[PDB]
Amino acid sequence: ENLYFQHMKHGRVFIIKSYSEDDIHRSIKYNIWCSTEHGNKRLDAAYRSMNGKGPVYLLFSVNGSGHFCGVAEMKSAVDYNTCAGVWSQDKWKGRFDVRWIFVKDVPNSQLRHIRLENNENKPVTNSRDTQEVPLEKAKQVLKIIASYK
Ligand SMILES: Cn1c(=O)cc(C2CC2)[nH]c1=O
Ligand SMILES: [Cl-]
């Protein structure tokens with residue numbers, strides 16, 4: 001058995017949906033990310049109120065790809081005044097640090113049966129950018145991602 005993820009009691013988990021495969025590559029290379037203004041505010045509030053008592057996990061998926069591509073942990077608050085245009089499109093203001101934990105394609109078929117009670121019971125695979133995942137469902141997703149081969 002594997003009862004690791006079943007044990008954590010503090011932590012918050014968010015879906016990250018990227019349109020760009022380049023930006024995923026850049027995120028892995030430099031351990032940084034940026035969301036929309038509204039998404040940045042959501043992640044920043046979750047990070048800051050966590051006050052180091054537990055992780056903020058980011059579950060990454062490219063829009064339309066049919067799979068998740070990996071897992072990262074938030075590693076700083078959001079810096080809103082940084083160099084513009086560093087991503088594939090010039091639509092982003094700011095930067096926060098991440099640490100990629102897992103880089104692996106996990107098909108949506110492995111995850112579509114986990115549904116989010118806070119998003120109308122929709123499959124976790126039908127989420128939008130910075131959709132938050134309830135911790136009990138997040139533990140289930142993390143275990144499937146870790147166990148996929
Ligand atoms: C939806 N989406 C993208 O497609 C690309 C980015 C990059 C700045 C990191 N962020 C984002 O939220
Ligand atoms: Cl929860």
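Counting starts with 1 at the first residue shown.
So how was this one determined? The header says X-ray crystallography, 1.8 Å.
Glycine is treated like the rest: Cβ placed from N, Cα and C.
In the structure as shown, the Cβ atom of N63 (RNA binding site) sits within 10 Å of 10 other Cβ atoms. Swiss-Prot lists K17, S18, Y19, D23, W33, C34, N63, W87, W92 with the feature RNA binding site, giving experimental evidence as the kind of evidence.
Marked as domain 'YTH' by Swiss-Prot: 11-145.
Counting Cβ atoms from all protein chains shown, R12 (mutagenesis position) has 20 others lying within 10 Å of its own Cβ. Here Swiss-Prot notes a mutagenesis experiment, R12 to A (Swiss-Prot position 411), with the remark: Slightly decreased binding to RNAs.
Sequence-distant neighbours of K17 (mutagenesis position) (same chain, 6+ apart, CB under 8 A from its CB) are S61, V62, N63, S127, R128, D129. Among the mutagenesis experiments that Swiss-Prot reports, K17 to A (Swiss-Prot position 416) is described with the note: Decreased binding to RNAs.
Other C-beta atoms found within 10 angstroms of the C-beta of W33 (mutagenesis position) number 28, with every protein chain shown included. Here the residue is the original one, while Swiss-Prot reports the published mutagenesis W33 to A (Swiss-Prot position 432) with the comment Reduced binding to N6-methyladenosine (m6A)-containing RNAs. Reduced ability to undergo liquid-liquid phase separation. Reduced binding to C5-methylcytosine (m5C)-containing RNAs.
Neighbour density for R42 (mutagenesis position): within 10 A of its CB lie 17 other CB atoms from the protein chains shown. DSSP classifies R42 (mutagenesis position) as helix under the three-state reduction. The mutagenesis experiment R42 to A (Swiss-Prot position 441) is recorded by Swiss-Prot, whose note states: Slightly decreased binding to RNAs.
For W92 (mutagenesis position), the same-chain residues 6+ apart in sequence whose C-beta sits under 8 angstroms from its C-beta are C34, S35, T36, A84, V86. Secondary structure from DSSP puts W92 (mutagenesis position) in coil. Where Swiss-Prot documents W92 to A (Swiss-Prot position 491) as a mutagenesis experiment, the accompanying text is: Reduced binding to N6-methyladenosine (m6A)-containing RNAs.
In Swiss-Prot, a published mutagenesis experiment is listed as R128 to A (Swiss-Prot position 527), annotated Decreased binding to RNAs. Secondary structure at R128 (mutagenesis position), taken from DSSP and collapsed to helix, strand or coil, is coil.
The 6 Å Cβ screen around ligand 1 retains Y19 from the recorded positions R12, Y19, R42, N63, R128, ordered by sequence position. Residues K17, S18, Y19, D23, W33, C34, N63, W87, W92, recorded as binding RNA, reach a greatest CA to CA spacing of 17 Å.
Over all protein chains present, the Cβ of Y19 (RNA binding site) has 13 other Cβ atoms lying within 10 Å.
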